[PDB]
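All remarks here apply to the structure that follows.
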Amino acid sequence: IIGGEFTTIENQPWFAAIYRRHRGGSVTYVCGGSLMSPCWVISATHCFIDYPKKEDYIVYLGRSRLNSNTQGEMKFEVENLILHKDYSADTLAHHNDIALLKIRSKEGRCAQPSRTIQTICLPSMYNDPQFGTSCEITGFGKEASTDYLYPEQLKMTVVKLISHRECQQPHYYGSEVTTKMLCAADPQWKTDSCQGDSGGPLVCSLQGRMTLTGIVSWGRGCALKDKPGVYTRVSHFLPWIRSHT
Amino acid sequence: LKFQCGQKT
Ligand SMILES: NC(=[NH2+])c1ccc2[nH]c(-c3ccccc3O)nc2c1
């Protein structure tokens, strides 16, 4: 996240950290995700696309740091890894970029509620906040586009939703952004999501609930002028989600 | 005990 504050998981108790094992001994961070229900985490298909071997990914809930433990965290294996059929990538956009991970712990249970583990709410069929709403994104991604390491402490920031009209202006992204995508930027292009933030949540409030409005998907550069971050529009995938949960 | 989506505190 460029800009932002450092936070602890108590402020995003539904945030999930997905790592990949290299039996060589190391585990690396892959992307972020969100807990929908006790056993399901949602993230972005492009995070798994190149190496869809579920057996090698680990998911942690209640983690405030990237490579050090947090007390209260839970670790799970991925029981099911559902990527979206019709996912596509072009010179910038990722289409149908949402993924579901069914988790199971070594004891055979799913997430349990605590002060560091909570689920986030889903929106209702094609129900979104209006552009202008300020939402928050969270994650362990880069702090500057030139960095080559990720922060060790979780970060969070606030970004505002912009309209498609604004985001599809030719000097922004043109028709690369569809109606199954959402754009969010900072008025002063000072904070944004970035490499390593893929899969995490864009939470806005809808009807009185903190709702998972978008999934960090792509962006040209990070905190660049006229280059909003693009998120998958969860409200447009509700049936897809239902058909698998 | 049980989840309440969206509730932090
Ligand atoms: N600028 C952005 N809003 C943004 C967000 C998520 C990203 N994720 C990535 C990314 C880059 C290479 C491989 C995987 C990724 O998720 N770039 C990203 C850029």
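Note that chain A is numbered according to Swiss-Prot, with residues 179-423 shown in order.
Any Cβ shown, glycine's included, is placed from N, Cα and C.
Copied from Swiss-Prot, the annotated features are:
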ACT_SITE  A:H224  active site, charge relay system
ACT_SITE  A:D275  active site, charge relay system
ACT_SITE  A:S376  active site, charge relay system
MUTAGEN   A:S323 to E  Abolishes phosphorylation, proadhesive function and ability to induce chemotactic response; when associated with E-158
Contacting recorded positions for ligand 1, chosen from A:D275, A:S323, A:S376 when the Cβ sits under 6 angstroms of any of its atoms: A:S376
Of A:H224, A:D275, A:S323 (the recorded positions), the residue whose Cβ has the fewest other Cβ atoms within 10 Å: A:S323
Neighbouring C-beta atoms (10 Å sphere around the C-beta of A:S376 (active site, charge relay system)): 25
